[PDB]
Structures are given as structure tokens and as C-alpha cells.
Amino acid sequence: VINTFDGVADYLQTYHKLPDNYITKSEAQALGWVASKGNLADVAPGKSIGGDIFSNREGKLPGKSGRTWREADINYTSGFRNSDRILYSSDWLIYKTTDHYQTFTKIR
DNA sequence: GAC
């Protein structure tokens, strides 16, 4: 399992994809995940939510026509989800936020 | 796009 900021940032930079322990919300939902129940670790052991589109509506991240942003959970082990997310663009800019997309730091 |  790889779910730390540096670990995921390195993997993303090297392989241009999230490591195997990530599943999208749709995939998680298909497995029986119910947000209000905080049951992810029970329906998908050792998995973290990741890979969904981040719309960047606040414009806090660098924007450019045709650039798509995606986000993935970081530091998730169990229970309800946290505030830690890695943000990555189609052109491989990588950012982190620890406050649920309120502020971001460039890390790769 | 924690819920």
C-alpha cells in the first residue's frame, strides 16, 4: 500500500497513474461503500478513494484550457475520510492540501 | 471535491 504524500507523488511522477490501492468513488460505491457509514475499509480493505475529477471551481490551482485535475485521498487507513488530498493534473503538476481543498502547496 |  502506498498512500503518503511523497510516496504517491513519486509513483504518480514515475508511472503517470495512481498505485493499485486506489479506487474511484464509483468503484467504491459499487463495492458497497456508503459515505455516511464510513465503511470504506470494510467494503474495500486496504483501498483508498482516488482518481476522481477536481473541478478547480475556486481557481486555486493553475488553470489552462484542456488541463484536467484529479484528486486522491492521502493518509487514509480507516473510518470516515480525512482532509488530506493529493491533486494532479493531466500534465503532471502535483499539489497537496491538508485542509480539504482550501489551500494548496506545490510539491512536484 | 470529508459529509
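Residues displayed in chain A correspond, in order, to Swiss-Prot positions 50-157.
Cβ coordinates are placed from backbone N, Cα and C, and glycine is handled just like the others.
A:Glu120 (active site, proton acceptor) falls within a strand segment according to DSSP. The active site, proton acceptor annotation in Swiss-Prot covers A:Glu120.
Feature annotation from Swiss-Prot assigns active site, proton donor to A:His149. Secondary structure at A:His149 (mutagenesis position), as computed by DSSP, is coil.
Annotation of the mutagenesis experiment A:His149 to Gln in Swiss-Prot: Loss of activity. When other Cβ atoms within 10 Å of the Cβ of A:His149 (mutagenesis position) are tallied across all protein chains shown, the result is 11.
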Whole-number Å value for how far A:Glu120 (active site, proton acceptor) lies from A:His149 (mutagenesis position) (Cα to Cα): 11
For A:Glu120 (active site, proton acceptor), the number of other Cβ atoms found within 10 Å of its own Cβ: 20
